[PDB]
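Shown next, in structure tokens, is the structure this report addresses.
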Amino acid sequence: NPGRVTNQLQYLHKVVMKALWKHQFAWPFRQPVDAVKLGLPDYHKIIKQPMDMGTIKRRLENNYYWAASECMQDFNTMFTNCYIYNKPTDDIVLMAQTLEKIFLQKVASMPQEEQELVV
Ligand SMILES: CC(=O)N1c2ccc(-c3ccc(C(=O)O)cc3)cc2[C@H](Nc2ccc(Cl)cc2)C[C@@H]1C
């Protein structure tokens, strides 16, 4: 019993996740950072909690979260990892920023009170 179905979590899956997934800047974030593929032997030394959209999607779809706040924290971790690891002038930082602005816009219109759904 890791989590529940709530109104806010279904909103995050349908409105937030689907929208970010399809975005033209989403491709670097759809799978975990592969440090071997990218030749970044220090990545896991700097970033201790990797996160990506694929993992968040799996967690949503397998009812992993108990509350929407937990899912929002995973999105935040994905973005913050990017800002912390990469150089300020790297394009990936601008791509993360673009996606995160959309995330915040959609979160501002999330259903206000979280209620467990009968399923
Ligand atoms: C998110 C993040 O912080 N980073 C990240 C993660 C995944 C991939 C990546 C993913 C898939 C492919 C691919 O399928 O070819 C290539 C690169 C790349 C990066 C970033 N590198 C990168 C991004 C865009 C371009 Cl045009 C060139 C290099 C580095 C960073 C660790």
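Here Swiss-Prot sets the residue numbers for chain A, with the shown residues being 71-189 in order.
This deposition comes from X-ray crystallography, 1.6 Å.
Placed from the backbone N, Cα and C atoms, the Cβ positions cover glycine too.
What Swiss-Prot records for this protein:
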DOMAIN    74-180  domain 'Bromo 1'
MUTAGEN   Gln78 to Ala  Loss of homodimerization
BINDING   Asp112, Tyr155, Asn156, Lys157, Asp160, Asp161  protein binding site
MUTAGEN   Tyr113 to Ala  Abolished binding to histone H4 acetylated at 'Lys-12' (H4K12ac)
MUTAGEN   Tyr153 to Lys  Loss of homodimerization
MUTAGEN   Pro158 to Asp  Abolished binding to histone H4 acetylated at 'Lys-12' (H4K12ac)
MUTAGEN   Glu170 to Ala  Loss of homodimerization
MUTAGEN   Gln182 to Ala  Partial loss of homodimerization; when associated with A-154
Residue pair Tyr153 (mutagenesis position), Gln78 (mutagenesis position) - Cα distance, angstrom, rounded: 27
Distant-in-sequence Cβ neighbours of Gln182 (mutagenesis position), under 8 Å, six or more positions away: none
C-alpha spacing of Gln78 (mutagenesis position) relative to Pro158 (mutagenesis position), in angstrom: 33
Within the domain 'Bromo 1' (74-180), residues counted as helix, strand or coil by DSSP: 70 helix, 1 strand, 36 coil
